[PDB]
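Read the structure below first, then the notes.
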Amino acid sequence: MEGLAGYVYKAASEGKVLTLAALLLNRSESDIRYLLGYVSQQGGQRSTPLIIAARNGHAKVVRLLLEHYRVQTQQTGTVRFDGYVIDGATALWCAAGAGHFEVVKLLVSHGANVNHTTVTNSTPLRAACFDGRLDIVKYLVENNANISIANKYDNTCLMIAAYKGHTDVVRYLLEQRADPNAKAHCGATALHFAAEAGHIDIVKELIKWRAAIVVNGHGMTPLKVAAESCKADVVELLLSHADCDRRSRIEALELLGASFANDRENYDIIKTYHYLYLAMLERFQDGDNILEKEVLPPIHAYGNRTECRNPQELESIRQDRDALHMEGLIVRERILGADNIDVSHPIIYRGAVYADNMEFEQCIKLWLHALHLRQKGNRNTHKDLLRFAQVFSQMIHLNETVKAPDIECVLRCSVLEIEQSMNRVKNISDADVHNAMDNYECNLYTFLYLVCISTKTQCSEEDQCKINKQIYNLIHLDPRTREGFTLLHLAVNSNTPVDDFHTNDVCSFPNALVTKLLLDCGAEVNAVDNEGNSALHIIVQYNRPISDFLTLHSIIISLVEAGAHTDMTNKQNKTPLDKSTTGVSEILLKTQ
Amino acid sequence: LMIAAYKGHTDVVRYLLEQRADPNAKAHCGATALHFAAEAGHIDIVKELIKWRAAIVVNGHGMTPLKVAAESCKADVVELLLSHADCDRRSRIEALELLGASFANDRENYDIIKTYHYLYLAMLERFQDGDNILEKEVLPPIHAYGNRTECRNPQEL
Amino acid sequence: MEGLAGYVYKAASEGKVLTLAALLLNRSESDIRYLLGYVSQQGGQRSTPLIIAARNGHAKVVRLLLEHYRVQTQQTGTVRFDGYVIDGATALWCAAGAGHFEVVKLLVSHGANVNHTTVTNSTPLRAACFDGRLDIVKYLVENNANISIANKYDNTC
Amino acid sequence: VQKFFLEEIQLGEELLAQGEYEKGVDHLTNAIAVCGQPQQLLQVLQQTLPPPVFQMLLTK
Amino acid sequence: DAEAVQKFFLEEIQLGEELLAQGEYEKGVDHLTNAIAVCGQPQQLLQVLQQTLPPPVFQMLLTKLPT
Amino acid sequence: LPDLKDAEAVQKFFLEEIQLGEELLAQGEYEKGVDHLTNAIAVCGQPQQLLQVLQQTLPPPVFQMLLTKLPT
């Protein structure tokens, strides 16, 4: 029964209570039992029609369904909503997961699982805490739900409530005998999450409970995780608790100001200079047994000057925001290390401003440190490498030449990132294997974008020899796509997507220049795809022989010189001339 | 119809062909609703009328839309006209001749290497068949253009 | 300096953009912010170029003031000119009381203060209720400012 | 028709569920008996409305 | 003065609309409060005032109309 | 054009040239508004920074119409 199940679902999804009465009654009980039990394709999920009605809070509709035939309240089904796609829990959890108190107060008296788990062991208390709906949160603890339901990431519902600015939901769990000391899988507490967004009122409740205050699993004290944020009220609040030692309380304001100008959503140098100067005034306030910054030389990538020392020294560099942004970023470079993600974030923002301010020379130099920092952190740079080639394409339009050592350093680290990205597919098995399949593949595209713009731009001979090494590195890696393509086949195919930025103007796939650079380093010209077509077969399948024949004429002679088999066949036994569909390429194939 | 085809308003062009308006309403100047589309490389506009049976016909001067598309150095819609209706191999070879002619002799498009490769494609296809061979008509050398006698062989080109 | 502050305040009050754009042209951020920090009393009421731009209704002026210029929502201005003229006004509060939904949603997307309390601790939510503009209240509720912020007389929105 | 009666027992009181109970309860009065289970549909329709409106639907 | 008001009424008719167009809704009505109720046809002005002004602006001028 | 004065018409006569265009922006004769605008940009002291400013002060038909007449 397909349509009848959907009509039963339609009776509860749209809230038409008369259809629900006419469906459960006026017919048999066994057939409707299968209909109201679950849905198959309705909503892209497999939940009971009462459950999807609880998602919309149809409290009156779900009340009538229980009167005729009591559906099992503990029955579960998929609910794809906020918090990623979820094989959702019971309807009481789903009503709590929908933030609808009208359905929660009915199932509890009717009989429901108070502490029912989800795929990520989510209790209905956490589901209400995820929505931050206080009256539902007040009700589950009145139903005596467990206050210590920690996630698979060791995130208790109180810590889940601490993600947002729920100053009332967080304080209510504190009233319900729950101290905020349940650390996450990364050791994160409710203190750190409230300090991420500067929730001074939430921390004050946790201050009021007087339970404990400690660092997370990253070794970051709650003032430090607020220091990398842009809200000094938390560090000010912890100053009342006297947990701010004078070394940490000064570098906090040093970090607090810098993030308040080194953010896309937070860019104000006036408080940034004020916080840095007041901290350095406090840094110089110690007088005897003075404490100072661990001095860091300027990065070959980021900037050309080291950090300031005198409190008034940073006042003179306030006029040029480039100097003070760097000065505020060195002090968080030394205290957070090269592996911190939150100190790598200002690196991308700075060059993006220079991209907006046409300082493409400073944009490329400084952005190399973000790739340098993320190499230390051993994380993906697929957004970083794409942003390099986008800005590389932008300055070609402005005709600002790149630095050949700069374009080599990004290329040298990209293949190391791709080697990590290829190993990332090896490192993961079932968590995000399709994401990892799409992770290394898009990284190869960025390298293809980076190499293509490198060929277009001027490059020194000593760097160009090292530039071809990364291409020589990847052609030895031989990355095989989902369809069996390789790096050579990626440039050969004209169906290769190009980034929406000016990289369309610098990538001309099928790109002869990239392919010519690919052929000298050992391209697999006779390699076959999933359909068995060689590099000669893919290039002849192009349907535009007139638009870019210069790319075609270069690749007809040269790829044949690499060893392309004119008599090669596909998995469907297709020859290059047989699968041509282009007279110009086939005649070129006949000549070659 | 041709006014939107004169511009890049491809949404108006693809809509108006469905409004029971023929693509063959030809102006006396010679525009067959694709001649006015053959100036800015309107690959999206021409694809609509090629689908809509554009009915290729020469202008008032006698130049084909394939030639007029080659007049604006727009190789994108040249292939559309070549792939539409009759192949007409005699014009197919000269389409490469005409398009390559301007790439070394146009201010907006000064590409010397593209002139050879288009002519080489013309020279390849002119003698590709072997028998029933066609050759360029031997116009007399013109003193303005030196004393050259065209390219009847791929070796001299 | 003060005369230039009056000039930029009148330009923001009127609604022209290039006038104060040229008035701030070739200037550092110090005097630019000072001109934008003209919180001086006009008509007996404290007002600011950002505030009077939000009070105006021109979403373009405030979209330039938040993006290309450095001004902050923490500001002092009128909240109700007829009989109240109470200070401590957020630009979002001024826009909500005036009723310009485009300026309200633009300031919300910018990140303006949604839970501000004046000396009479009045929220922009109750100003939107006072104006009766449904979409402003809907946007504010979707952005989850509050619902139970009352006046000093415990006067709910 | 019995199928139309089922449609009447399913869409006759569409205004009643939408708020306009004047034209819905009156229309569902005949539609409750027109269904194959008149007593069951009338009790369910009374249960579909409030207990204060259960008597109004039943006496309609 | 009242004959000069017949031209002075046209001044707020000219000048006062920019004050509403700029965004001074209250001040524009306040500037137009001095204007209205001196012309020979207030009703003929009223039937277009229902739609010349924005719907919130006109009803606020209705409050200022007898003032 | 005011002969590209060093410091007199860079800010004084410059303001009215947009103001003539800004009125003609409010009038609706944008082609006349562009004319008064495009003389101001030519006589502006630092007009390259105003490319981002002037690309959104306009109705969308004038976004490219002023840009085409910007070198003029």
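For all residues, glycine too, the Cβ spot is worked out from N, Cα and C.
Using a 10 Å Cβ-Cβ cutoff, A:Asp82 (mutagenesis position) registers 11 neighbours. For A:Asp82 to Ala, Swiss-Prot lists a mutagenesis experiment annotated as follows: Abolished binding to -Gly-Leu-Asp-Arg C-degron at the C-terminus; when associated with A-131.
Note on A:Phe130 (mutagenesis position): other Cβ atoms within 10 Å of its Cβ, all shown chains, come to 20. DSSP classifies A:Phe130 (mutagenesis position) as helix under the three-state reduction. While the structure shown retains the original residue, Swiss-Prot records the mutagenesis experiment A:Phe130 to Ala with this note: Abolished binding to -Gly-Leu-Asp-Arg C-degron at the C-terminus.
Summarising the environment of A:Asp131 (mutagenesis position), the number of other Cβ atoms within 10 Å of its Cβ, over all protein chains shown, is 21. Record note (Swiss-Prot), mutagenesis A:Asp131 to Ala: Abolished binding to -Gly-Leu-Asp-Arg C-degron at the C-terminus; when associated with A-82. The unchanged residue is displayed.
Annotation of the published mutagenesis A:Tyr163 to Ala in Swiss-Prot: Strongly reduced binding to -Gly-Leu-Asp-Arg C-degron at the C-terminus; when associated with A-193; the original residue is retained in the structure shown. Around the Cβ of A:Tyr163 (mutagenesis position), the same chain contributes A:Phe193, each under 8 angstroms and 6 or more positions distant in sequence.
Sequence-distant contacts (6 or more apart, same chain, Cβ under 8 Å) of A:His185 (Zn(2+) 1 binding site) comprise A:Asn151, A:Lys152, A:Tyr153, A:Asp154, A:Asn155, A:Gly217. If you look up Swiss-Prot, you'll see A:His185 marked as Zn(2+) 1 binding site, on the strength of similarity to another entry.
The feature Zn(2+) 2 binding site is assigned by Swiss-Prot to A:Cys186, A:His218. Taking Cβ-Cβ distances under 8 Å and a sequence separation of 6 or more, the neighbours of A:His218 (Zn(2+) 2 binding site) in its chain are A:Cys186, A:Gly187.
Using a 10 Å Cβ-Cβ cutoff, A:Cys186 (Zn(2+) 2 binding site) registers 13 neighbours. The DSSP secondary structure for A:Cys186 (Zn(2+) 2 binding site) is coil. The annotation Zn(2+) binding site is assigned in Swiss-Prot to A:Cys186 on the grounds of similarity to another entry.
Secondary structure from DSSP puts A:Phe193 (mutagenesis position) in a helix. Around the Cβ of A:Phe193 (mutagenesis position), a 10 Å sphere holds 25 further Cβ atoms from the protein chains shown. A mutagenesis experiment is reported in Swiss-Prot for this position, A:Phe193 to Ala, and the note states: Strongly reduced binding to -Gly-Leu-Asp-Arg C-degron at the C-terminus; when associated with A-163.
DSSP gives A:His218 (Zn(2+) 2 binding site) a coil state; it is part of no helix or strand.
Looking at A:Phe130 (mutagenesis position) and A:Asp82 (mutagenesis position), their Cα atoms lie 9 Å from each other. DSSP gives A:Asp82 (mutagenesis position) a coil state; it is part of no helix or strand. A:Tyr163 (mutagenesis position) falls outside any helix or strand according to DSSP and counts as coil.
The two recorded residues, A:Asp82 (mutagenesis position) and A:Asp131 (mutagenesis position), show a Cα separation of 9 Å.
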